[PDB]
Amino acid sequence: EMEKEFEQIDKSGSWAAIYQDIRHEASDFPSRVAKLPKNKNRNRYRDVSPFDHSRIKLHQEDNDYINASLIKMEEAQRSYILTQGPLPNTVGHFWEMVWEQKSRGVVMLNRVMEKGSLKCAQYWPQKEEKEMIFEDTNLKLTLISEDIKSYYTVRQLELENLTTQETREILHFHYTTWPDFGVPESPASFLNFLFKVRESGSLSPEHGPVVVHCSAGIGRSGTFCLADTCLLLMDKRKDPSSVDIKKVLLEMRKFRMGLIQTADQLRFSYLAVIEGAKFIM
Ligand SMILES: c1csc(-c2ncc[nH]2)c1
């Protein structure tokens, strides 16, 4: 059981050691499309790239590239798209991908500004009456409603395909209280946030994969997906304690590099799963 393994690593203070072994054991696959010169300005960080095998392709004939990865968890019957914070230039591309993958939810784990820098373009409208048009990708985005709470905000958006006049409701789940440095003290509000996303049906197989992003789409994003998947496998399996979070993390890392950036995020993920297991059992 992971609870006892938690105390072990914690009492021994071995988090940097565990984390380093995971770094060592992680998959490395080609990312040739990410590195093409024509895609240089479609990437926020030069050392964060989608693998070619799991990358999301845009259905535009010109350049199909976006910094985004499909993570398929076969046993848990869960899929996620992990992507970077859109850039000023890639906001049209981001919404094109939401449209093409038939996603119902966007999950954002960063503020637009953190540490006095921009982590992310402002990619949704701030007022009902000021909708956004993406001329490059022929989409229109309207804020329908906005429910602001202590730890997070939920926004209903309408996405319209200007080409075909089809519309879809997209839910934007925005966790607004992740601290600028380190990880939250308690996983309580993060679990609450995870339960709210699940309840929306955005993680459900009747929809395309949820889109999850922070700035790089690997650190906080990773914690989101790792916690969701581990909790789901604890429901599914005959023996819930068969679930090894290190194994699950290594299976997710086949799909996107660098998921969980720090030993702190690793520890927080254990704590999120351990605490969420109580509510589930
Ligand atoms: C941060 C990293 S790259 C970037 C950017 N790309 C295009 C405009 N601003 C902002």
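We number chain A the same way Swiss-Prot does; the residues here are 2-282, in that order.
Cβ from N, Cα, C; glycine included.
If you check Swiss-Prot, you get these features:
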ACT_SITE  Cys215  active site, phosphocysteine intermediate
BINDING   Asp181, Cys215, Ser216, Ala217, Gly218, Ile219, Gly220, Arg221, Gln262  substrate binding site
MUTAGEN   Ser50 to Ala or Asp  No phosphorylation
MUTAGEN   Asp181 to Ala  Substrate-trapping mutant
MUTAGEN   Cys215 to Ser  Catalytically inactive mutant; abolishes sulfhydration
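Other C-beta atoms found within 10 angstroms of the C-beta of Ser216 (substrate binding site) number 21, with every protein chain shown included.
For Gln262 (substrate binding site), the number of other Cβ atoms no farther than 10 Å from its own Cβ, over all displayed protein chains, is 18. Neighbour counts of Cβ atoms within 10 Å were taken for the binding-site residues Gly218, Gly220; the minimum is at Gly220. Counting in whole angstrom, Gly218 (substrate binding site) lies 16 from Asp181 (mutagenesis position) by their C-alpha atoms.
For the substrate site, whose binding residues are given in the record as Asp181, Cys215, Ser216, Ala217, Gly218, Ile219, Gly220, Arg221, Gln262, the maximum C-alpha distance rounds to 16 Å. Contacts of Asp181 (mutagenesis position) defined by a Cβ separation under 8 A and a same-chain sequence distance of 6+ are given as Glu115, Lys116, in order along the sequence. Within its own chain, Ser50 (mutagenesis position) has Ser32, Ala35, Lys36, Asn44, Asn68, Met258 as residues 6 or more apart in sequence whose C-beta sits under 8 angstroms from its own. A separation of roughly 12 Å, to the nearest angstrom, links the Cα atoms of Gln262 (substrate binding site) and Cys215 (mutagenesis position). Counting only same-chain residues six or more apart in sequence, the Cβ atoms lying under 8 angstroms from the Cβ of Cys215 (mutagenesis position) belong to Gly86, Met109, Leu110, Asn111, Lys120, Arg221, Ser222.
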